[PDB]
Every structure is written in C-alpha cells, then in structure tokens.
Amino acid sequence: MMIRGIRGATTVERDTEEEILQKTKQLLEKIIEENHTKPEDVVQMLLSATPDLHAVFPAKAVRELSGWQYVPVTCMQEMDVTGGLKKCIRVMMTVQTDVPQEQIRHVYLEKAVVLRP
Amino acid sequence: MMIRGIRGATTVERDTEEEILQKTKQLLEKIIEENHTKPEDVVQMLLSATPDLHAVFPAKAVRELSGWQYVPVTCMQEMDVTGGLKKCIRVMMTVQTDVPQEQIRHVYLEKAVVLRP
Amino acid sequence: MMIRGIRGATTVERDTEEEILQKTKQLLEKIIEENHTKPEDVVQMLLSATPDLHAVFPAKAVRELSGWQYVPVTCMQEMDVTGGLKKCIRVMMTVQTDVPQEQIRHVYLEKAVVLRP
C-alpha cells in the first residue's frame, strides 16, 4: 500500500524542555487530527530542530501520546540557513495512506505559518 | 508496490542562492530523467547540505519543478567529515516503483562524481 | 506487507575511522540478525552521528556488508542536545516487512543501551 510523507513545522519562544515538548506535542496532535493518523500506520518519523534549540529531543513528546510508543523516530539538525526562521521544529511523518498527495494535510503552526506554500 | 530510495549528490562552487538553486534543480531533473519519476509517486524527499552552505534551503528548488508542489521535502545538515567533499548537496528521493534495487539510477553530478559507487 | 522503520543506536569511544566503522557494522549486523532483513527489502537507510564524530561517514560500513551494495544510504547530523549521549551513531533502516509495529526489533548497543525505552 502507498506511503506518503506528512510535514509539520512549529516554533518555540524559548529553548526549554517544557516549551519544546509542549509545542511538539501540539504540532503532532494537529497532524494526527487533520490526517486521521493511527500510530500503527506510521512507517517512521523524522524530527528536526534549528541549531538554536538544545534542551531536549523533540521526539520525547511522542511518548506523551497514548499508543505511539512503538513509532520509530529520530532527531536531526535542520540546515542552518542565513536569515532562516529561528527556534523551529519540523516533522516528517511517513504514513501508510491512500489519501492523494494533493489532499495530505501538512501543518504549520506558531511562527512557522510563514513556511506554508 | 515496493518503495525505493533514489540517491543524488552534487556540489556548488560557492554558497549563493543562485548556485544552490540551479545545482539542486539540475540534480533533481537528472534523477527524474533517468528514473522516469512522476511527482505523484514520490513519498517524500530529504535534502542535505554540508555545514559550509547557508545561503538558501535547497528545497526551494523543488518548487521550480512544475507539478512537484505537493511533494513533501525537508532539509538537514550533512555530517562534517574530515576530508569529506565540500559544498555538497545530497538528495534521498523515496519513490514507489517496481524497478529492482540494482537497477535504480542514482545520480552524481559536478564534484560529487567522486562519490559514485 | 507494509513498510516500517527499524531503529538502532550505538556509541564509539574515539573519533576514528576504525572504531566508527567497526561499531556501525556491528550495529547493522545485529539489526539484520534480529529482524531477518534481506538487503533487497530495504527501501533506504538513514545514519546519523552526533557533531563530535568526524573521522568517516558511518555509511561506509554498509558497503562492507556483502549483498548491500545497492542499498541507498545517507548520513546526517544528530540534533545536538545538552546532556545527550556523546559519540553516538544512529540508524533508521526502512524495510518492507509483515512484522507488526510492536514486534519490530530495535537495537541499542554499547553506551546507547540507556536509550532503550
């Protein structure tokens, strides 16, 4: 069955574990709501952070989510772009879905709304 | 139908938006030419850049490909390997395909030709 | 069948090519053993390293695995997290498998055993 990436992006106001995890959870919850995603259908997830965030792996937020303890995830550094959005967390959630590419609901929150296409 | 990763790598001579966008675009076009890839069959793409490149996200080049506006992409920092190739942009394009693993056509351009297996 | 990610993590004591390749090869072989993985069923692999490792791309270890020469791989920098595990190498190996999400065998070796959930 076909697989598709779902993108998310958000921002935090400060580099703290509380804020990174809160904003990451809110971003995940929104992706799950808009795409009706069940954890068993998630192939894997990639989270990234800009290099001004160091307090915690955003992946930690994934176990705040009931039923998502078996979803494999790893956390990379976003490319450091001159004048790029600061304090930014992104998600690439790869899922089994029949929803067409045009209809996948990518999610941009907080100051990352500027990254919308 | 199976999913397969297609790898690309290229280089720029300088850290400028024009160079990054043109060279990323050309790399994507070459991958698309050699593998006959249609955007609807692309699960997601991951782009990376060595930590000497900062001018622009290479993903911006993807929006210059007509029809590819719904392909999800994210960027990341490539690891900094001592003696590794400088000013390097890489692609992992994940596609649905029946082409056997050994027949997938991975693409190496510019100074990256030295990375070719 | 479905597509699923398999996670691995390990550590090295020194930033040298010999140790990075040896510990990476050992981690890959353990993942392969526990999951019965054949190279042709691997969609692609992502390797990451913390920013304190520079001697070699861990991907080089994949090429000393007989039969794995056509598996696409790329490397990236792990997010730098304060107090995180140092000298850490992770893999995300995407495979076609019938194994349920909760029965995939993720692998944690050396000092990364602490990451085991």
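Method of determination (from the header): X-ray crystallography, 1.6 Å.
Cβ atoms are placed via backbone N, Cα and C, with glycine included.
Marked as prephenate binding site by Swiss-Prot: A:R7, A:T74, A:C75, A:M76, A:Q77, A:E78, A:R90, A:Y108. Remark: A:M76 (prephenate binding site) has A:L46, A:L47, A:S48 as non-local neighbours, by Cβ distance under 8 Å and separation of at least 6 in sequence. DSSP assigns A:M76 (prephenate binding site) to a strand in the three-state reduction.
The mutagenesis experiment A:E78 to A is recorded by Swiss-Prot, whose note states: No chorismate mutase activity. Taking the Cβ of A:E78 (mutagenesis position) as reference, residues of its chain lying under 8 Å away and at least six apart in sequence are, in sequence order, A:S48, A:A49, A:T50, A:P51, A:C88, A:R90.
Around the Cβ of A:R90 (mutagenesis position), the number of neighbouring Cβ atoms within 10 Å comes to 24. As a published mutagenesis entry, A:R90 to G appears in Swiss-Prot alongside the note: 2-fold decrease in affinity and very low decrease in catalytic efficiency.
What Swiss-Prot says about the mutagenesis result for A:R90 to K is this: Low decrease in catalytic efficiency and in affinity.
Where Swiss-Prot documents A:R90 to A as a mutagenesis experiment, the accompanying text is: No chorismate mutase activity.
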Chain B interface subset of recorded positions A:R7, A:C75, A:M76, A:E78, A:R90, A:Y108, CB distance under 8 A, sequence order, none if empty, is A:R7, A:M76, A:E78, A:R90
Quick note, A:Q77 (prephenate binding site): same-chain residues at least 6 apart with CB under 8 Å of its CB -> A:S48, A:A49, A:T50, A:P51
Among A:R7, A:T74, A:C75, A:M76, A:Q77, A:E78, A:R90, A:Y108, the record's prephenate-binding residues, the widest C-alpha separation in angstrom comes to 20
After the CB under 8 A filter against chain C, the remaining recorded positions out of A:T74, A:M76, A:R90 are A:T74, A:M76
